[PDB]
Amino acid sequence: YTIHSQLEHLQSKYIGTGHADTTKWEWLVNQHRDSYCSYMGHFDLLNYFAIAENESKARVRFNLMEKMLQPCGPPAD
Amino acid sequence: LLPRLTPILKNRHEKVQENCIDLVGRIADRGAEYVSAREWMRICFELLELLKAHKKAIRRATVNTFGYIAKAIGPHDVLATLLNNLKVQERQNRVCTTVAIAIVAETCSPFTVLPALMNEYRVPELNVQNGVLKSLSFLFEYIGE
Amino acid sequence: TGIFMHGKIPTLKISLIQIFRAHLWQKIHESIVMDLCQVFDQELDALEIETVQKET
Amino acid sequence: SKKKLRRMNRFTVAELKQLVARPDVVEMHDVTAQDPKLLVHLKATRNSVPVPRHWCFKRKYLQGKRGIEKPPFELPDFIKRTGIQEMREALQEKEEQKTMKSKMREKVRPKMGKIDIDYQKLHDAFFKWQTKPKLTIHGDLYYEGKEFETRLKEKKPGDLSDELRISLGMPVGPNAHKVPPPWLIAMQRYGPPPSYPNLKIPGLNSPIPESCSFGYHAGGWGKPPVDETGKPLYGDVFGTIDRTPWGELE
Amino acid sequence: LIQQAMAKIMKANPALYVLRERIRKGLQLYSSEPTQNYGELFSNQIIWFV
Amino acid sequence: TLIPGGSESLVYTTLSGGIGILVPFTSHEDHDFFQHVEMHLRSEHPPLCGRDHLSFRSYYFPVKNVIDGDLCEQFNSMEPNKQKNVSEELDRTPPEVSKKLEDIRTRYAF
Amino acid sequence: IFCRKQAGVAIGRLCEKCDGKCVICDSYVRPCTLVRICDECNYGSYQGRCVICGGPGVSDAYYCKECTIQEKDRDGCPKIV
Ligand SMILES: [Zn+2]
Ligand SMILES: [Zn+2]
Ligand SMILES: [Zn+2]
């Protein structure tokens, strides 16, 4: 259970993990944020979207980082 | 030379033991045919209780030479003498014989040893069934691909 | 076995029989001769021995 | 209390099954989910793999494999015919017979090189006759009591067994085709069963199985059931590219 | 060679051991024997150092 | 197939200006060869940028039955010391390796 | 119990009782990579100690090749404090 002190330290360590009660909302929103961080990181899906819509890389990443805030609806209750 | 060296392998000291087993390993690698199978068998039986030295360099050297002897003589007699050691208790010489089994299998291809290991998985004792499982562990790690 | 009796001492014969049961006389012969063969098997080098033959 | 309010907050298994879009999944484990709409959407996703059986059970994982007698292990063929197995069996029987005394003696005046290891026999087993065992694809967890399970949902008519043939009076083997079973007889006589009207009987509503025989004795096909005008009872009781792989190593 | 072989096979061989043990169990004989020294050493008992 | 009489191939053309081919193997000798070539190359000549090669090529689902010609073809630009070490593990000469490297592109592509 | 406050460039060391085993896997073999610890479990009287025994730093804590295949060696100072 000191293992648990370390393990909810691990929950505090890695944003996106889970535990047996985790809610569909936390799960899917964390995966959605991660999806955004990687669309930004990988230099080429950025071209994919930039080219799919008719936007430009500054436009693209600005949208993405705005969306990063409430990507999957408002919260659960 | 080597007949003179064999009574030194009993010198119970890390530095002289290190260098002696190095020299005998060179010789058994290159000289191989000059020494007789029976000599190598007696030396196998003596290695079986270096696996309890308090220093880990000794034990790693011991495992390596089990490998070299499996190359010079065939694998089957050395493998038979290793299973009977697995029957011992006290864990740190069981675990080092299980390393040695992995090493013999790595040098002389694993089909030579896998049937005997698997078949020994049927003797109803604990320490030995676990010896078989741990040896396959090391073997797949050594074999890798 | 290779024991000679000169009569009938039944109690003694029973003890001696129960001692050498299960062909132990020949087993002793086999173990001794095997050990000797092994000693030769090893010291072939010094002994100038090309071959050692254990007659089945 | 809080538990009582959320227990009442929970719904009926019919509540669920009617709500849900895919009703196959619903079980009371889901009806007991703190988020059953999720739980059921998940369990109805593609390709996902359900929890093992045995979380409910009181017995641990294979303590049920305990009680019945269990055989030990059967080697692979290519290792039985590689002559290291037989080597090991022989050495085993030797050293189980020998007396405590002899084991100590072999350790001492050793039988050095009793049997030299055989090569190219081994290396050909492991590198020339090694073959794919039977594997089970994604999902089919092993559970205890799997051997018992009855096996069903073969509504097919052609499904016959050899003990079935023997203890029904019909033939086993290559003659399971050319043998119309004793139920195809009354299939021809008054029809095949009216819940397997989507089943055709071989030699009775289907054509001759390979090299069948027409005749009315024991061992034939008899009158393929037909109308008086000639049309059979159903069906036809008489009977009237480049698959090369691209990347491959021979 | 054989002097060595004899003086050690007479001692070591397990067959002879099964013999000697059946002999003993037929007699029901037992040994009660189990298993500085120089306080015992300078005694009237002579003891040599080689 | 690209060059005349060249054995078949898979051309793949990416979204960043990359074009390449995946080419079968005809002999476990070829196969085992490059297999060992790169199995050593990963160990003694890892990528620059921190990564592991096995894990980069098994990013999403693990690798299965593809050898990294672009790691193999790096033996050329390696250093004589390591060129030795590895080709000696193969106990072929750096000539043997490098020619067996070049020719496999020779019979498939350019 | 673990420190796990993240890694650094300071090597760890082993007492001679603890000589030879990996830090977690408890192996005795095929060590591949060296161990690194945190500044906080690096300072002071804790300089050069046994991550396990607490004894004096003499031999180098290492990482069993399994631990490096599964990258359980990329978490930092695993000191049982
Ligand atoms: Zn470890
Ligand atoms: Zn620390
Ligand atoms: Zn320590």
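The residue numbers of chain G are those assigned by Swiss-Prot, with the residues present covering 9-89 sequentially.
Method on record in the header is electron microscopy, 3.0 Å.
Cβ from N, Cα, C; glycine included.
For reference, Swiss-Prot has these:
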- G:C11, G:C46, G:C49, G:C85: Zn(2+) 1 binding site (BINDING)
- G:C23, G:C26, G:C58, G:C61: Zn(2+) 2 binding site (BINDING)
- G:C30, G:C33, G:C72, G:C75: Zn(2+) 3 binding site (BINDING)
- G:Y36 to E, S or A: Alters the structure of the presumed branchpoint (BP) adenosine binding pocket within the splicing factor SF3B complex which may lead to decreased binding affinity and thus affect pre-mRNA splicing (MUTAGEN)
- G:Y36 to C: No apparent effect on cell growth, localization of SF3B1 protein or formation of nuclear speckles. Alters the structure of the presumed branchpoint (BP) adenosine binding pocket within the splicing factor SF3B complex which may lead to decreased binding affinity and thus affect pre-mRNA splicing (MUTAGEN)
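A map of Swiss-Prot features onto the structure.
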| residue | record | DSSP (3 states) |
| --- | --- | --- |
| G:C11 | Zn(2+) 1 binding site | coil |
| G:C23 | Zn(2+) 2 binding site | coil |
| G:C30 | Zn(2+) 3 binding site | coil |
| G:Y36 | mutagenesis position | coil |
| G:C46 | Zn(2+) 1 binding site | coil |
| G:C58 | Zn(2+) 2 binding site | strand |
| G:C85 | Zn(2+) 1 binding site | coil |
From the binding-site residues G:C11, G:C26, G:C58, G:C75, G:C85, keep only those with a C-beta under 8 angstroms from any C-beta in chain B, and list them in sequence order. none
Note: in the chain of G:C49 (Zn(2+) 1 binding site), residues six or more apart in sequence with C-beta under 8 angstroms of its C-beta are G:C11, G:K13, G:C85, G:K87, G:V89
Which of these recorded positions is closest to G:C30 (Zn(2+) 3 binding site) if you go by CA atoms: G:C23, G:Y36, G:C58, G:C61? G:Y36
Specify the secondary structure state of G:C72 (Zn(2+) 3 binding site) as given by DSSP, simplified to three classes. strand
CA pair G:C33 (Zn(2+) 3 binding site) / G:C26 (Zn(2+) 2 binding site), Å rounded to integer, equals 13
How long is the line from the C-alpha of G:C72 (Zn(2+) 3 binding site) to the C-alpha of G:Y36 (mutagenesis position), rounded to the nearest angstrom? 8
Cβ-centroid neighbourhood (8 Å) of the Zn(2+) 2 site, G:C23, G:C26, G:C58, G:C61 excluded: G:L22, G:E24, G:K25, G:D27, G:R57, G:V59, G:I60, G:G62, G:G63, G:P64
Fewest neighbouring Cβ atoms within 10 Å among the binding-site residues G:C11, G:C61, G:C75 goes to G:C61
Any same-chain residues 6+ apart from G:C26 (Zn(2+) 2 binding site) with CB under 8 Å of its CB? Would you list them in sequence order, or say none? G:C58, G:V59, G:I60, G:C61, G:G63
Can you check which residues sit near G:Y36 (mutagenesis position), meaning Cβ under 8 Å from its Cβ, same chain, 6 or more apart in sequence, and list them in order? G:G28, G:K29, G:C30
I'd like to know which of the recorded positions listed (G:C23, G:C26, G:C33, G:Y36, G:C58, G:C85) lie near ligand 2, counting only a CB under 6 Å away. G:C85
With respect to ligand 3, which members of the binding-site residues G:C11, G:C46, G:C72, G:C75, G:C85 satisfy a Cβ distance under 6 angstroms to one of its atoms? none
Among G:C23, G:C30, G:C58, the one of these binding-site residues whose Cβ has the fewest neighbouring Cβ atoms within 10 Å: G:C23
